[PDB]
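Chemist: This is the structure I want to talk about, given as C-alpha cells.
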Amino acid sequence: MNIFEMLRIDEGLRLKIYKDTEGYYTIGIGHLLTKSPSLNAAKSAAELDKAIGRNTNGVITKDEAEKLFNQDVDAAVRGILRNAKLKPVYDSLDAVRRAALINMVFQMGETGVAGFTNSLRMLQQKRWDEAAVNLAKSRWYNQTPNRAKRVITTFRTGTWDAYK
C-alpha cells in the first residue's frame, strides 16, 4: 500500500465519463472534469480533449487514465504544501498517515480540507482518537461514509488494515 494504491481503491477506475457523488463529471480514477453548471457530459469532453490532447468522445484509455492520475496525485501534494495550515500536519505526519491526508485533499481539495479546523490541530497534536471522532462529524462522512471510514480508520491506527 501507498497513496496510489489507496486512491486506486477509493476512486476505482472507469474509462468513460461518469458523475461523481456530487453529480460532477469525472473520468478515470477520480479525474475531475469540471464543476460548472454550464456543461453537460458532452461539452465536458472538450475540457478533456484538451487535457488528453486528442478527441476522446469522452472515452479514455487505461494509460491516459493513469496519466492524469499521476497529475492528480501530485497536485494534491502540491495543495498540502502550499497551504499555511496544511503543510504543518503533513510535516507532522508519518508516511502512512500522510497517505490519509492526501487522500482527502484529492477528494475535496486544498481548501475544503483545510476547513477541518479542530481535527487538523488534534491530529497534529497527535491526538488520534479524538481526531478520528470529530471527522466523523461531517458532511463528508455523510456523503461517502464508506470512503470516509477507511481513511478515518487510517488516521486512527496508522496502517492500511482498513485497506485489507
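Numbers here mean position along the shown chain, with the first residue as 1.
Cβ atoms here come from the backbone N, Cα and C positions, even for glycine.
Sharing the record's features from Swiss-Prot:
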ACT_SITE  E11  active site, proton donor/acceptor
ACT_SITE  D20  active site, proton donor/acceptor
BINDING   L32, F106, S119, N134  substrate binding site
MUTAGEN   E11 to A, F, H, M or N  Complete loss of enzymatic activity
MUTAGEN   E11 to Q  Complete loss of activity
MUTAGEN   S119 to I (Swiss-Prot position 117)  500-fold decrease in enzymatic activity
MUTAGEN   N134 to M or F (Swiss-Prot position 132)  2-fold decrease in enzymatic activity
Chemist: Quick one: among the mutagenesis positions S119, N134, which has the most Cβ atoms sitting within 10 Å of its own Cβ?
Modeler: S119
Chemist: Using other CB atoms within 10 angstroms as the count, which residue among the recorded positions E11, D20 scores least?
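Modeler: Across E11, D20, these recorded positions, the one with fewest Cβ atoms within 10 Å is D20.
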Chemist: Tell me the Cβ neighbour count for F106 (substrate binding site), meaning other Cβ atoms within 10 Å of its Cβ, over all protein chains shown.
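Modeler: A count of 24.
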Chemist: Same-chain residues six or more away whose CB lies under 8 A from the CB of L32 (substrate binding site)?
Modeler: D20, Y24, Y25, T26
Chemist: Under a three-state reduction of DSSP output, how is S119 (mutagenesis position) classified: helix, strand, or coil?
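Modeler: In the DSSP reduction, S119 (mutagenesis position) maps to helix.
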Chemist: Could you check which of the recorded positions (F106, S119, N134) sits closest to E11 (mutagenesis position), going Cα to Cα?
Modeler: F106
Chemist: What's the CA-CA gap between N134 (mutagenesis position) and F106 (substrate binding site) in angstrom, rounded?
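Modeler: Spelling it out, the Cα of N134 (mutagenesis position) and the Cα of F106 (substrate binding site) are 20 Å apart.
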